[PDB]
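Visitor: Sharing a structure here in structure tokens format.
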Amino acid sequence: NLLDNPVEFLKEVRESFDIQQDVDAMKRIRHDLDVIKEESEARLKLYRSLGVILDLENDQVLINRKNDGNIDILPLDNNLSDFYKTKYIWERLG
Amino acid sequence: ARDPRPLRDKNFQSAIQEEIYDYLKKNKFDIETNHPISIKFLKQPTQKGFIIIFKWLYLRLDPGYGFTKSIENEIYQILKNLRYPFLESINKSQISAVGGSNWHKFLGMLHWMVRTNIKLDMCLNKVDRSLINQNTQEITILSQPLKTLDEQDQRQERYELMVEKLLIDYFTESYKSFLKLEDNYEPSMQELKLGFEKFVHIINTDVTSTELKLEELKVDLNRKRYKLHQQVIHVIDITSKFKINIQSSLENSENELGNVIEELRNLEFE
Amino acid sequence: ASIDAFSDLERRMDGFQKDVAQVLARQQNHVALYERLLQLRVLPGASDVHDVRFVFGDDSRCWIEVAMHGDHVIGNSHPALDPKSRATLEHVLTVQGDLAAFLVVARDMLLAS
Amino acid sequence: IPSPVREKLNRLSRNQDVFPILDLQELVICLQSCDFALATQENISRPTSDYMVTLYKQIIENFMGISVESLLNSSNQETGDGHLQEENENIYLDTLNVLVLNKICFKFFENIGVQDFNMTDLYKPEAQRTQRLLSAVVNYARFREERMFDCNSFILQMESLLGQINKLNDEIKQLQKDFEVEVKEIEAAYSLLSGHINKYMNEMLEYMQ
């Protein structure tokens with residue numbers, strides 16, 4: 001009752017893979033990561049030396065500019081960030 | 001080419017005479033021919049009584065043979081045609097008077113005939129059993145639940161053999177009546193009609209058997225094909241989802257990184 | 001003639017699809033992001049003797065350029081500031097030697113002016 | 001006062017001879033046309049042994065539809081006789097076979113009006129006896145050929161019934177052959193693709209480690 005023509009069906013699957021498109025894609029993806037990495041490096045060390053450390057493992061941001069780990073965190077979820085995150089990330093600094 | 005049996009040994013002659021006499025009395029020699037049999041007679045015989053014994057034995061080997069008026073002149077030729085393995089060991093001179101000193105050579109020839117007769121019955125049983133075997137051809141292939149042989153048509157050639165065996169019987173009997181100036185073969189024809197109905201009933205078993213087997217291969221292949229097709233569906237169903245998701249991933253990655261690099265190098269005020 | 005061993009390839013599909021996810025986990029810009037949150041960008045200076053230029057705000061309202069080669073105390077500001085505001089900033093980079101302290105104070109002077 | 005005699009117990013001998021004696025050329029033409037190619041006027045006029053033995057075997061296998069080899073086979077029972085003790089000898093062999101061949105002809109000829117077949121006819125054949133025996137055979141063959149149309153209805157019924165077996169058996173082997181071919185050719189389209197998929201992932205791994 002099924003598979004009117006299973007032979008053509010299988011052929012389409014081989015023809016839907018395309019190795020070169022993805023191989024070419026792989027060259028471009030590896031290149032783009034290097035461009036972001038290399039052109040962010042000098043700046044990224046500057047932002048790291050600021051003391052502003054970032055946790056993306058657990059959806060919060062830590063502040064460590066009071067010689068203690070008791071500085072209040074800011075979540076990354078359910079938030080405006082429209083002059084919202086910026087106020088908190090300027091009042092927690094000193 | 002000489003006979004290895006010790007025909008000259010006198011002890012052997014005494015032993016087999018008793019054993020021979022018992023066998024001779026049992027098979028009605030002294031009744032079928034008026035000539036009596038005795039251990040004394042088997043000790044040293046007369047020529048007349050020997051020819052009676054030889055003829056009686058040979059007719060059991062070759063019933064259609066027509067003996068000449070003086071059997072002594074064809075005994076050698078008879079053994080030659082028979083391919084008697086011990087012909088050279090028997091000299092033509094002693095056939096004239098077998099009752100003399102050389103009676104032992106002729107007792108052993110007669111004794112060998114008895115052993116051949118004994119062995120012939122076993123042969124005829126095997127031929128008979130072969131007839132039984134041919135009786136198997138008729139019934140042995142058909143009683144296989146299913147047969148194993150390289151040609152389903154060989155069973156058929158056996159079937160044809162089963163059928164042909166009927167016509168040889170039919171035409172053999174009809175010919176007997178024809179030679180008796182008779183022309184009515186209806187007895188033979190009615191027997192053939194009845195036997196052929198058995199065939200029709202039995203070959204009908206193959207038709208019915210084959211039809212049912214055929215309908216089961218049809219059902220089984222359709223279901224197996226459906227099961228196999230389901231295997232193909234599963235492979236195709238999840239393979240396409242795999243590729244499209246990665247195509248999305250590849251597409252998403254490329255748009256992601258293209259926009260980042262533009263922003264990273266856009267140092268204008270905008 | 002391949003069949004029934006699809007579970008082997010199925011493992012390969014599930015494994016490779018998620019090895020892809022691990023390697024391609026979306027690296028954040030960390031610089032487009034930092035500039036978006038703070039309205040603060042780090043760009044090369046127009047006068048490349050003074051290397052690093054800092055831009056504040058969504059538009060070109062406030063900016064200043066600094067050497068950052070060594071003891072970097074270069075005066076430069078789009079909203080001009082008095083010497084007293086300029087002397088306090090020059091001491092934080094000289095008598096305090098704290099970049100982080102110098103950066104928060106400088107933007108407050110510029111945005112208010 | 002003498003009494004008459006019924007000589008024609010020899011009419012019964014003539015009655016035993018009711019089948020016709022065929023002229024040499026006609027007897028051979030008919031015998032050859034029965035597909036006994038070995039039969040010739042020259043050999044049959046001077047019969048030799050080992051020729052008659054071969055020629056007789058061909059005749060029996062046609063009219064009886066049997067294998068002489070199978071006949072030699074059935075003479076030698078496989079198991080059940082004398083196995084424990086050999087008695088040290090291959091003797092009796094062929095001698096028994098020679099008398100069995102004699103019996104086969106004897107029984108057959110009894111059926112077609114010959115009551116006195118014997119070893120001379122096999123192993124020192126003579127011309128008049130040889131043509132007499134073969135003429136009875138031919139007359140029997142002609143009777144069978146002539147009367148073969150009595151059984152054509154049976155043959156036609158048999159051929160119909162045999163046709164149904166063969167047609168059904170042809171369908172079975174066709175169906176079972178076609179499905180195995182269909183299965184593999186689809187699997188080849190998949191087997192090519194399965195190797196392709198392992199190849200694709202392996203190349204992509206080169207740029208992920």
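Just so you know, the numbers here start at 1 and follow the chain as drawn.
Determined via X-ray crystallography, 4.0 Å.
Using the three backbone atoms N, Cα and C, a Cβ is placed for every residue, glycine included.
One entry in Swiss-Prot concerns the mutagenesis experiment D:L168 to S (Swiss-Prot position 410). Its note says: Temperature-sensitive. One mutagenesis experiment named in Swiss-Prot is D:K199 to I (Swiss-Prot position 441), and its note says Temperature-sensitive. For D:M204 to L (Swiss-Prot position 446), Swiss-Prot lists a mutagenesis experiment annotated as follows: Temperature-sensitive.
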Visitor: My understanding is the cutoff is Cβ-Cβ under 8 Å with a sequence separation of 6 or more in the same chain; which residues meet that for D:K199 (mutagenesis position)?
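Guide: For D:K199 (mutagenesis position), no residue qualifies.
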Visitor: Rounded to a whole angstrom, what is the C-alpha distance between D:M204 (mutagenesis position) and D:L168 (mutagenesis position)?
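Guide: Answer for this pair: 55 Å between alpha carbons.
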Visitor: Give me the non-local Cβ neighbours of D:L168 (mutagenesis position): same chain, 6+ apart in sequence, Cβ-Cβ under 8 Å, ordered along the sequence.
Guide: none
Visitor: Can you count the other CB atoms that lie within 10 A of the CB of D:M204 (mutagenesis position)?
Guide: 18
Visitor: Sequence order please: the mutagenesis positions D:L168, D:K199, D:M204 that have their Cβ under 8 Å from a chain B Cβ, otherwise just none.
Guide: D:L168
Visitor: According to DSSP, which of helix, strand or coil covers D:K199 (mutagenesis position)?
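Guide: For D:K199 (mutagenesis position) - judged by DSSP and reduced to three states - the answer is helix.
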Visitor: With DSSP assignments reduced to helix, strand and coil, which class does D:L168 (mutagenesis position) get?
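Guide: Reduced to three states, the DSSP call for D:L168 (mutagenesis position) is helix.
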